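Reviewing the structure listed below.
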Number of protein chains: 2
Amino acid sequence: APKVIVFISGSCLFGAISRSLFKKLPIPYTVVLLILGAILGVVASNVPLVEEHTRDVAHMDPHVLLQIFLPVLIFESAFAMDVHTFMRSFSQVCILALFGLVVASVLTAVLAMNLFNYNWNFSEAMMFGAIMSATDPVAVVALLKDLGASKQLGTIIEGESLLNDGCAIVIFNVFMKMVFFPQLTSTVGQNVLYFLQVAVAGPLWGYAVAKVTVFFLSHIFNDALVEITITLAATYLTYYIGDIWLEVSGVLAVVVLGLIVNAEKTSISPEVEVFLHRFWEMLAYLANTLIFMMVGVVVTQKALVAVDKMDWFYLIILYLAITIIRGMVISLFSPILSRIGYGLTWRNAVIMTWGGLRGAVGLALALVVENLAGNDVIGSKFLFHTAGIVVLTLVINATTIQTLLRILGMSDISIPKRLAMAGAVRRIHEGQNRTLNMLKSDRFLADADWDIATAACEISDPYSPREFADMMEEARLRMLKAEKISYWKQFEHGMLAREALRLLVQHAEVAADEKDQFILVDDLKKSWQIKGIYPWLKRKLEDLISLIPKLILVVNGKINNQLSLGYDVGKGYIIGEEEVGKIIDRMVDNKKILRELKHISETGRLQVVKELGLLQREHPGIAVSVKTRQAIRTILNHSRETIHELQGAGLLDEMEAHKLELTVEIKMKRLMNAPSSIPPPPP
Amino acid sequence: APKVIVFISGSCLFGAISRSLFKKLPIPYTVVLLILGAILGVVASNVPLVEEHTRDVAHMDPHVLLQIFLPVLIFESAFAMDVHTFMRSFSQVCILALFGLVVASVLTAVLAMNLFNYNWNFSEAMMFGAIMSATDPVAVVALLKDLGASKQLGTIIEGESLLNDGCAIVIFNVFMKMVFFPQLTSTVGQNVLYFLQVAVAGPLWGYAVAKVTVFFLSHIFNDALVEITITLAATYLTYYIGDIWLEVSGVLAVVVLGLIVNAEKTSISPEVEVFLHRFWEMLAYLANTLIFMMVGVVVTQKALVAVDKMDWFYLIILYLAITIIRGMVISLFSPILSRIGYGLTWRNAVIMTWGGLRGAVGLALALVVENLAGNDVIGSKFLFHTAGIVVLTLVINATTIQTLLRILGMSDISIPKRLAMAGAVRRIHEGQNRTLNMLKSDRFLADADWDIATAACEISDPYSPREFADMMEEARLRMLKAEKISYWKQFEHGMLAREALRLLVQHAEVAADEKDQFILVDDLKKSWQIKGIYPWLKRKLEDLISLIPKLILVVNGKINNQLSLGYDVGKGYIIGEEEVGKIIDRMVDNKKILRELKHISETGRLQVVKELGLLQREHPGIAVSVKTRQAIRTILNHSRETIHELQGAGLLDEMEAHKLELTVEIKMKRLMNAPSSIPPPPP
């Protein structure tokens, strides 16, 4: 009879209670989860049966808890990313994560040696800084995505969290294997070979197993269960094979596996995408709950017997030191991120310094370094410092980050957003009023109550000369709002891709950020440009042909992936300009500015149609293949709507319409692995 | 560095390979999974590394594998049921499962005693029968659900599998505690006390923890992870507490918990319903794969060293004898089951006879016996017999049940559903042709390929005087087909409950199976039958009043659910008669039979209207509450459609529309937890 099952179920029930009872309060559920873990630990210190449960579960081996709890949390943090905005901002995020992590660990080691009274070494203080610098701000990025326009800020803080966490586990692991396993004395060349093979074969093995997983997932139809099992087995086997069967740090392998799988899901069916997102979020929630309750039990059992007032004072100075260190790192690396196309303002820098929340990854590393130390006091000091810093950072930084988001003025509602929200509230009020008026003249519902129905069905708003040049700017902003709604309408019909929609709306908003310019061509130059090493290798392999067919198929697939996005962007621009020229007459009443804006739209139309013609001429087979792909996708979606309205006509039951939906889903998954470039037909 | 993770990942990959590769073959994936497990066990018998992995995993404690695997499989087998058709046939399937299981275990014990050469006593042979009588026909249930109108017998065999697993593991645990732990000698009074305590406090504890879990799930809004966590923790804690902390039969507790939670999902949000269904199916697949692979490994490592030709002959005649015994059980219990409302015909009798497929439940119990027997030969003979029965039963019974459903004529597709399918194929073909002609005249995809796209867009055929009185019967069948089409069309609008729609279509099909009678009111008046013990309890407690407030609230909620079901059935019949009277003119040309059929429909409508008037006379306030619920549901559904059409018009962005959808989903869940009877207002 195991006690792991009853401890896991009790931790799950306590986590459910902490999530339910602490929704409105700004203190997160993990703090009261750690408090309940401390209460459970002192109950185990009194009661022998709870002592049996806690010695069965909480006093476990570090390696099994590491290799179980890190893959699920790391894969969820890499699978919840938005890969397009992360990859288009990978430069500043990657250099900030790597350089800020190494200099923050160095500064934390130096300040630990200059402040603490323990007789530690430089490598052990570097290990302590590696544990300290690990972050996991789920609540910060949730609040940042709840305030609207800072989507890029949430993207860069999530990418900083993922890369900082992964490489923090990497540096903690290499210093743990250097210090805690001291029987190996090696040369400089073998050490730099080991560092090179870790830092290369992490993402390399992760990319190899990710492409193997993608190749497996693409050729699977009509069973989501195999896809879920293959994803879970690939993640766990990747981490275990990397971390045990070779010497490669497998953390980066799981990070890049999650990033590549998130760059996929075109192959994965959408119901499996929704299931995998919810399933990995649930697994990470269970892992966080188990890690927090285990570290609460172990902290109140064995880390409480050595704490004194000097340790408390060093903990307070440690909190101030890590805040000052993160502020200094961001302030020192601010010109480097300002040198790139997306710089950061001072409010984003402040909310990134205050956005650092210590995480269950750091608690798991603290548990590993606590149990791996033995009976000496150093592991208890590491665990106590990590628990104190995570409690202080979680409570104070959560409450003050809500306060600072309110104060710094980026949480306010936008005036066109507020107007659109008020219009939607008025529209749903009129819709409910006419629904009530229709329900009044019902032969079954004329006797029904209406005051209770109106009280229940009420939705409140959650958000509570030179003049001629000024109205030119107002007409321009109304025109770009019409552009936004036209782009969203053509996205809604299924004619556009999600990434092309995101590119169009980011081009429209950076056009909106200026005074008297529309969505131009110079910001749209980089859309369809396949220019680079790809056509160079394409013409190299075409000269060599006339594994080489596999290489030219891979190059053709990359060219198809760029060209479909460029084709979608150009055709979406055509559709948007045609629609906004259809509706230019209603909103614009002045003929001069009407002809001016129509001339601007016609110039954009002619340049985009000639560049689309040149795009077709430069690669005929690729263009005809992607337009055949768009045609077959359109007619498959029309057949899907035909099946849906046949179910909505009552002529076909749910089971046979489900069979036909399965047939057209098989057809769309077969359309996913289409041939890359059909040859052009003879006349 | 555990090896359970690498064996779990390897088993998951092997199960994925076996499911993907053998999809077209009629051989199930479990047999080739066990073959791969046997090959891996032979490799472990040779290679020391695979020996270490199989020693770490396959040589596990039986109690930990029981309490890990059995609640998952039992809860998924309970949760995958449709609870309405299970509860309507609960008496028949309960007496069939219980009596057939006990007499099959007795006959298998007697057969083993007079057949096998071992000196087994009666209790070990009863344990052998309890292992041998456990059935898991999942693929049979899927095949019967594929075969059209065989819904009732599929639900009967599914509930038979669930209850057979339940009391089979109950009697297995009782006789295993009798044999393998014989140090306790007990009195007859204490033995019957233990039997009554098990057979009562199993379902009692299951019902108590199920109502606690349901009341917890009803008060949880806008988060899913808490609900998934609560469901999984409730299942694990229920099985562990019942098996260990009490002497409760833990299998029956999880059966009752799964059936009660399946009676709900009115409280659970629909996305959480879909996630819970797919997640429990995935957990059951993982448990089944692990059980089959470990069974193959142990049965080729330690349970194949005592095999001989006499053992093989005994196994073959054991298979023949248990097939004969199950057929004899079905034949002898056919009249008792035929006295009830759904009598089993001989084709359904031999389908349920040949449908008995042994599986993971019996394999896990055989593993428990093989580990508990130690070095004795009894565990080896048990595991070899059970594994051989499972593999040959799966192969032979799967192939012969495919040929049996072909031979018996239950795989024959009905002529009107084939005509409707052909009409749907014609409609989707002409829709494909007209949208192809629409795609012909466009400025975007004019240069695209056409022949390959049209070849890929082919939804093919999946299915490849007195006579004047006889054509009146066909017109009656056509008009009841129109009535059930109207019922499904009312279901499309969102006025009918799922159980009300199922009741209407089963009334429609039992009217279709008769000569000259329509969907009458005599078979329809069972829906609102309030004549029961609940109004008697309500009136006696109201006379006591004028904890019992909670009692009358529970009784009021139960009769509120009954009144809601009856009112939905009556209103659905009224709206269906109004619709079929609106469309009676087109499909009827003869005026005399037109007036006759319209008179029948009008008399039925008047009868239903007057008895619903009597029904709302009986309980005014509960009728007010249910029509208030109907009005609130209609207004919120129109609000959801208004948000969806603001999204479809592009006026509202995706995240604010998701926030509004979350708001109306919260209001719908609050409508689910409404007061069951609002008091009527004074005039």
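Chain A is numbered as in Swiss-Prot; shown residues: 74-537, 572-653, 817-953, in order.
When the header is checked for method, it gives electron microscopy, 3.8 Å.
A Cβ is built for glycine as well, from the same backbone N, Cα and C atoms used for every other residue.
For the published mutagenesis A:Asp238 to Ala, Swiss-Prot gives the following note: Abolishes sodium:proton antiporter activity. Sequence-distant contacts of A:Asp238 (mutagenesis position), defined by Cβ-Cβ distance under 8 angstroms and a gap of at least six in the same chain, are A:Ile147, A:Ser150, A:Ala207, A:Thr208, A:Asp209, A:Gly432, A:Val434. According to its DSSP assignment, A:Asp238 (mutagenesis position) is helical.
For the mutagenesis of A:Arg399 to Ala, Swiss-Prot gives this note: Does not affect the production of voltage-gated currents. Abolishes sodium:proton antiporter activity. The structure shown keeps the original residue. Its Cβ placed at the centre, A:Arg399 (mutagenesis position) has 20 other Cβ atoms within 10 Å.
A break of 163 residues separates A:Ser653 from A:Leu817 in the model, with a C-alpha distance of 15 angstrom spanning it. In the deposited model, 34 residues between A:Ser537 and A:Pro572 are left unbuilt, and the Cα atoms of these two flanking residues are separated by 38 Å. When secondary structure is read from DSSP and collapsed to three states, A:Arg399 (mutagenesis position) falls in the helix class.
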